[PDB]
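Structure, as structure tokens:
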Amino acid sequence: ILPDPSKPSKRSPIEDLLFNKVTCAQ
Amino acid sequence: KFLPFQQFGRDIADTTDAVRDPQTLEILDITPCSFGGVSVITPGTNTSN
Ligand SMILES: *[C@@H]1O[C@H](CO)[C@@H](O)[C@H](O)[C@H]1NC(C)=O
């Protein structure tokens, strides 16, 4: 649940899943 | 990859993005001019100008 130092983005695995789960000339 | 006999193409809101020179055959694209709002950061006008 805490940030993962190894990843370049200082996030947590749950935060990583949250970022990945939810996601051009105008 | 345009059909050779065809002439040009467009996109949303009539944002046409293709031309062709009648004398020389080539394909080209456009991109509208860079633009934007200009903001100003200032402290209190009495403090400084
Ligand atoms: C700005 O400074 C002047 C003094 O030169 C003062 O009269 C005025 O109330 C000040 N304005 C603000 C918004 O503090």
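Just so it is clear, chain B uses Swiss-Prot numbers, and the residues here are 558-606, in order.
Per the header: electron microscopy, 3.7 Å.
Placed from the backbone N, Cα and C atoms, the Cβ positions cover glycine too.
While the structure shown retains the original residue, Swiss-Prot records the natural variant B:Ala570 to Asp with this note: In strain: Alpha/B.1.1.7.
Around the Cβ of B:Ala570 (variant position), 8 further Cβ atoms fall within 10 Å across all displayed protein chains.
DSSP gives B:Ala570 (variant position) a helix state.
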